[PDB]
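**Student:** Below you'll find the structure I mean.
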Amino acid sequence: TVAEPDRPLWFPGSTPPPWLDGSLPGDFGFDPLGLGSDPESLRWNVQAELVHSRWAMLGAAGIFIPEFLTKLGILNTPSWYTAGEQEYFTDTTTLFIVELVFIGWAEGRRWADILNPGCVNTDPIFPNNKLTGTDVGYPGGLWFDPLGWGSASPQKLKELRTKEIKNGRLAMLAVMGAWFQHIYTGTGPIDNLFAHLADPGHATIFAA
Amino acid sequence: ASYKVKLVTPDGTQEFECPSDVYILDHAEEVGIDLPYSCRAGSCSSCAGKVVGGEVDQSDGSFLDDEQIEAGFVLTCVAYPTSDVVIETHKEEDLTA
Amino acid sequence: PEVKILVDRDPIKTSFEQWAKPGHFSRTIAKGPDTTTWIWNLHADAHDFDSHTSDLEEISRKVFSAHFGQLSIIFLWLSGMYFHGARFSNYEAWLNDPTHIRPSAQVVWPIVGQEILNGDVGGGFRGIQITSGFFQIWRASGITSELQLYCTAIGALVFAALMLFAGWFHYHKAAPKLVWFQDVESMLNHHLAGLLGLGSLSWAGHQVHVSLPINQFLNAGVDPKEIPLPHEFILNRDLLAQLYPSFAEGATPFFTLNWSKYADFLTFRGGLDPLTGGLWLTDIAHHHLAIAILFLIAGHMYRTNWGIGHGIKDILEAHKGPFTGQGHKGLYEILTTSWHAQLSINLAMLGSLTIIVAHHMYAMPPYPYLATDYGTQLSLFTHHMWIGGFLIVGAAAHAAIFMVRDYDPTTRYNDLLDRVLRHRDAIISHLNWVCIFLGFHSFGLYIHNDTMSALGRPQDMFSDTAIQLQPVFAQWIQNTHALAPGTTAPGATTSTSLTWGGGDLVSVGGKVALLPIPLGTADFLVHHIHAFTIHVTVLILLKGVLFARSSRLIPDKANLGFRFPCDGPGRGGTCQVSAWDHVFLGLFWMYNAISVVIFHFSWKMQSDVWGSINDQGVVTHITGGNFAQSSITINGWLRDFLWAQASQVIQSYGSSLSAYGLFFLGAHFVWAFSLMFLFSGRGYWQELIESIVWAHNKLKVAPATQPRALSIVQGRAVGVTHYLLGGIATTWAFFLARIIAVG
Amino acid sequence: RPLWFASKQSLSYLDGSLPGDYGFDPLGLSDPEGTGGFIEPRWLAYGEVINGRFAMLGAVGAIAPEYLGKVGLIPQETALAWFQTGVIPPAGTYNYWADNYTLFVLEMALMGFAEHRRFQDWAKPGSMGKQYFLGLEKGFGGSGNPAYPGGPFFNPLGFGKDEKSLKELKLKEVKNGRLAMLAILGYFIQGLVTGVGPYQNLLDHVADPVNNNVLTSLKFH
Amino acid sequence: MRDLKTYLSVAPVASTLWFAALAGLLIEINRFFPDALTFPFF
Ligand code: CLA
Ligand code: CLA
Ligand SMILES: CC(/C=C/C=C(C)/C=C/[C@@]12O[C@]1(C)C[C@@H](O)CC2(C)C)=C\C=C\C=C(C)\C=C\C=C(C)\C=C\[C@@]12O[C@]1(C)C[C@@H](O)CC2(C)C
Ligand SMILES: CC1=C[C@H](O)CC(C)(C)[C@H]1/C=C/C(C)=C/C=C/C(C)=C/C=C/C=C(C)/C=C/C=C(C)/C=C/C1=C(C)C[C@H](O)CC1(C)C
Ligand code: SF4
Ligand code: FES
Ligand SMILES: [Ca+2]
């Protein structure tokens, strides 16, 4: 709600679309297909981009740290791709069922709050407990914000949030690259990086 | 919504107010300035008239020349007054030619 | 005066809002539906551009971009053909042994037992045998690996996207104006010299550098993988000079004018290649060279911008005499202001051309290994005959549209049109008479023959054994065509085709490619039947065109339009007076004529042309040669052709040809289903819909868009559409099953 | 103002404000009557300018190596023709520090960065000197005319601060550009027909004129 | 984009999608339980 009129623009010289004013964080005026020209569409897709970005960041960590310290002899975690099968104390379908129950509860809560803000705030068993964040997609409270780190007043919250959305975009792209490299090649990503670094002028995709 | 209508007529020129979702004829019927009609169904030329200004919705109009709606004539009984209009009455024959 | 590019910027804006409002083009449809009739009209008037508006500029812009859309579609279909040849085909194995592997470029998934349709087509492959003749084209092109087929599929996909973008561009961003379209002299100069001249020159080039050497290597016996790539022939030229010494001098002759030194690969042989059963490639390259020269010169006739040339108006105005008044004065103004006149002339010529293509491609087979592939030959002849007939009928449709909507002696007067209009009565009288006389003297002979054969009087028949009717002129002409090479054509060796004669027979793989076709009493009868059918079709269509505006029965017919049901039951009853109804009636007669043409060709080829030859040299034809003696009665057509050759299709259940057995029956069903629409009328149907609607109302489940019965004209159109589909599909299944089964 | 094959149509709109305006337009491409996309006359003048500039560069560059292949310590393995350096791999390739495909991608990246900005100057004149570019924006303002942007970058030495200056220099520029365009076309069709290289071709013609042009119509390959 | 959402709900497109999905469903059912003449369960 501070309509920055001359922000940075992904394509310099363009004139941004009318619905991309400057209020939202991480705004750069990129919607050439016009997929966010309706306010309800825009807010829904804001939630979708946010949650995708946080999921992608978790995933990018969980690949690229364990792989970079598996190449180095720190740990012995198998290939993130082939880690789908190497079997644990149970099988996988039951593991999936318990994950399903657990995470589906939380996603239904987030659902409720997306369609009716602040209407699931407190706990039924313990009504005294209450989430303290007043925006959708930024829950706060003790569980999601015990450090108080998040809640503040603009120019401070707006920058932190833009930083979040940019990290998230890079993480989405990162895990996408991990996938497509390990499907194109039959390697690990850190192997790709080391090979390309040892011969940049030749160890590109144009090796087949 | 309910724009003001103006109708030149041998009786004179009178105004009445009436919502855009209506046909002109029943609205001149309301206040009581008599106009000539036969069909009330858009299939003859007794309710014919032309316009001084603005323009009138002729979506549900039929039995007209592929021009009668581009050079002025209008049937008052199947017409929605989208604007504050100023129209003619008793205009069948200079339409009939 | 001068010729230039003329364009407007951004005439219409790209938007989706008009997609969500159905029927934006017509004011009546835009209003929205009350009854279901709306939904039909929305589709019937979708491409009637000159009825959505009055402005000629808008109609021409729409036509141009619609043409781009059609070209994009055609490119996508070509892309599919090449991709399927590359990915799901047995083309390489067929390339290895063409006279044993039957071609196949479509496989099916194993879903409900339908994998039985994946039949043994030879070469370690199981699928559907195709009859479009694409392998023959790809071999005549020089294609020897599936990578080239992939490459052409990708190129065609790119070209399709390009066409679609150009279609959007010329309508929404850079739309040419009317004066650009109305320049016909520059257009003709470009299509004659640029599209047809440069096209066949470039193609002659490709045949000289790729098709000729690769086919020389293939006919020499070399493995299709050990043949050099085409571009090698261009980089290293000694490869070419080994096969054709003339490629050593290399364009010095073409300038030194000693064209004789190219006689290596530019020949005038005539006849077939006795190794592959096709025309000599050295003849086809020389042909294309000559055609390119002719067209490139002919594209320099009309004046555009430099004085020199011909004015079309001047040519037309110069022609007139004492029988025709002022004729041809006023046709340039007409042929530049109506799209329907242009479309009629163009459709007439393209349909006739397609029929000529059918004849010439059976009689002088262009591709290698096509003549002995009997299914492909039958398929191609039949397909192209059907296309030609349909286009000729559309020609009449659009001549009638021009007569109803565009002809106007008040502002564009032409004399010849006026005089034909002023003696249409005598015209239609004489044509009517000649069709009656022609029908008596051709079908009547068949009826005489059947009755004499059933009355135990075969010596009173019209046949080669009793009462001969030999086509002397046809025999005389093909005898002249036999003696031609050496006497009236000293530069030719063999004559143009093997059907003319001379006692020369060409065989391939123990099959008969070509031999002299004998003309007899049966040929005389069949040809007069054909003249009869064509004359009748002409009578119907020309009567529809000439009386499109007025009659002695309805003197103001032009005011009722081009497509109207009737003018009521009075005057005796006036159903089907419109010109649309004449087109509707002419479609049935075109179907009749083309069906008889393809039956005559199919029976004659098997009976006296196709078959197998023995090493001793005794030809056994597919059918025994029974066309000369059984074709002269109707009972012989019912017995020896239909009943005896439907055996293959009524016995395909359980084999890989069972899809044809299913389509046979489905097509019979669709044909019989159309008779319901053709024999009835909409009053009965609307009254039945009344009671059904009552039943729905009883349960609060009745629809708000009130159901109506179809229109009168829509009833006729649905009827003829299903009739044609049913009949043509029946013959399709019959032909393909029969020809694929025996061979 | 000398005229070459002028006409009363071309001579209408070709008044003379443009450098090297010779009234030669036998096809009538500059006619402002029905102008649309990429047929507008300003874009055609800009396109001639850019074609000529790149042609001067490329025409001097495609002959430079095989000239220095004959004079100096320049190593002959780095003395190739313009068609046997990698431009047409079926005619000769090399082994640089990269792949020739990575080379294509990287060169396209750099030229995308250059040409998208040059265009955006053409379209909304004055756009690029407004958004942040790590500095590098104070010099990319422009001059109102696309083909002559000026600034601290494209004119360091400050040539032509008057009108006669600029007109005379612009004339010489477009004329040399046309000459180099002709030269590049000649390069192409010579290097196909005789198939040896333009410098070698010139040196094979300077000796004897026996095999000037029509001799090579035998087209060895 | 809203206009596209409307257009996608026009009758021919809606029916096309509905029946393509139905076809996939029946095809996969028959690929899993082929050649069924009876209800063999209960
Ligand atoms: C699921 C991912 C996702 C989603 C939902 C969004 C959503 C959004 N983005 Mg974003 N973006 C993304 C990914 C995504 N983005 C990535 C990865 C990048 C880095 C390349 C960007 C860079 C970016 C910029 C610079 C900007 C946005 C902006 C926006 C907002 C504008 C509204 C809109 O685009 O309509 C709705 C969005 C969708 C309907 C999602 C589209 C999904 C399509 C169908 C994917 C198509 C396939 C893809 C092209 C190819 C995938 C393969 C590839 C990964 C190899 C919107 C909320 C603008 C903004 O102001 O942000 C606030 C803006 O300026 N985005
Ligand atoms: C270059 C070829 C060409 C072109 C451009 C046109 C163009 C035109 N024609 Mg025309 N016509 C042509 C050839 C052509 N025609 C031929 C060959 C014939 C002979 C049959 C006709 C006969 C004809 C008639 C009788 C009429 C036109 C009319 C029209 C106008 C409106 C057409 C329309 O939108 O209807 C809408 C198109 C459809 C509703 C599609 C019909 C679908 C058919 C019936 C189904 C075919 C089955 C399919 C092939 C296979 C079955 C698939 C199925 C099993 C799934 C339009 C300007 C009409 C007119 O009024 O002119 C002003 C008119 O009534 N044409
Ligand atoms: C790339 C991507 C989205 C890209 C979208 C783009 C570009 C759209 C752009 C545009 O539409 C806009 C915006 C506006 C339009 O006008 C224009 C276009 C251009 C159309 C999302 C990726 C999103 C990627 C995500 C969310 C990734 C999450 C990954 C996780 C959770 C990892 C889980 C794992 O646990 C497994 C399962 C196995 C474990 O062993 C290991 C690991 C691998 C760690
Ligand atoms: C005027 C007119 C008008 C009228 O009306 C008509 C007419 C007549 C048609 C017209 C025209 C004429 C003409 C002549 C034209 C032409 C132009 C040109 C030539 C261009 C070029 C142009 C050209 C160009 C750009 C070029 C460029 C180039 C370059 C860069 C190069 C590069 C290179 C090099 C260095 C080397 C390497 O190894 C290779 C390469 C990489 C390759
Ligand atoms: S309504 Fe039908 S039956 Fe009656 S006159 Fe017209 S076409 Fe003939
Ligand atoms: S009464 Fe005739 S139109 Fe209304
Ligand atoms: Ca122009």
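By Swiss-Prot numbering, chain B shows 53-149, in order.
Any Cβ shown, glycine's included, is placed from N, Cα and C.
Feature list, courtesy of Swiss-Prot:
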DOMAIN    B:55-145  domain '2Fe-2S ferredoxin-type'
VARIANT   B:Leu59 to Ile  In strain: cv. Onward
VARIANT   B:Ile85 to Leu  In strain: cv. Onward
BINDING   B:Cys91, B:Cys96, B:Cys99, B:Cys129  [2Fe-2S] cluster binding site
**Student:** Rounded to a whole number, how many Å is the Cα of B:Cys129 ([2Fe-2S] cluster binding site) away from the Cα of B:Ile85 (variant position)?
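**Tutor:** B:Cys129 ([2Fe-2S] cluster binding site) to B:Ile85 (variant position), Cα-Cα distance: 14 Å.
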**Student:** Report the residues of the chain - excluding B:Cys91, B:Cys96, B:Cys99, B:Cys129 - with C-beta within 8 Å of the mean position of the site's C-beta atoms, for the recorded [2Fe-2S] cluster site, in sequence order.
**Tutor:** B:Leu77, B:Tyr89, B:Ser90, B:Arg92, B:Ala93, B:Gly94, B:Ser95, B:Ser97, B:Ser98, B:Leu127, B:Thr128, B:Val130
**Student:** Out of B:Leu59, B:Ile85, B:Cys91, B:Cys99, B:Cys129, which of the recorded positions has the smallest number of neighbouring Cβ atoms within 10 Å?
**Tutor:** B:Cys91
**Student:** Compare the C-alpha of B:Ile85 (variant position) with the C-alpha of each of the binding-site residues B:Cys91, B:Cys96, B:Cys99, and give the closest one.
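**Tutor:** Checking each of B:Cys91, B:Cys96, B:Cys99 against B:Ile85 (variant position), the shortest Cα distance is to B:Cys99.
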**Student:** What same-chain residues, at least 6 away in sequence, bring their CB to under 8 Å of the CB of B:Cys96 ([2Fe-2S] cluster binding site)?
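**Tutor:** Residues satisfying the criterion: B:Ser90, B:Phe115.
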**Student:** Can you tell me how far the Cα of B:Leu59 (variant position) sits from the Cα of B:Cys99 ([2Fe-2S] cluster binding site), in Å?
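**Tutor:** Rounded to a whole number, the Cα-Cα distance is 13 Å.
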**Student:** Using a Cβ-Cβ cut-off below 8 Å, which of the recorded positions B:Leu59, B:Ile85, B:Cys91, B:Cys96, B:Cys99, B:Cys129 are near chain A?
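**Tutor:** Checking chain A against the recorded positions, no residue falls within range (Cβ-Cβ under 8 Å).
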**Student:** Reduce the DSSP letter at B:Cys129 ([2Fe-2S] cluster binding site) to three states and note it down.
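**Tutor:** In three-state terms, B:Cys129 ([2Fe-2S] cluster binding site) counts as helix.
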**Student:** Over the span of the domain '2Fe-2S ferredoxin-type' (B:55-145), count residues by DSSP class, listing helix, strand and coil in order.
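**Tutor:** Taking the domain '2Fe-2S ferredoxin-type' (B:55-145) as a whole: 12 helix, 25 strand, 54 coil.
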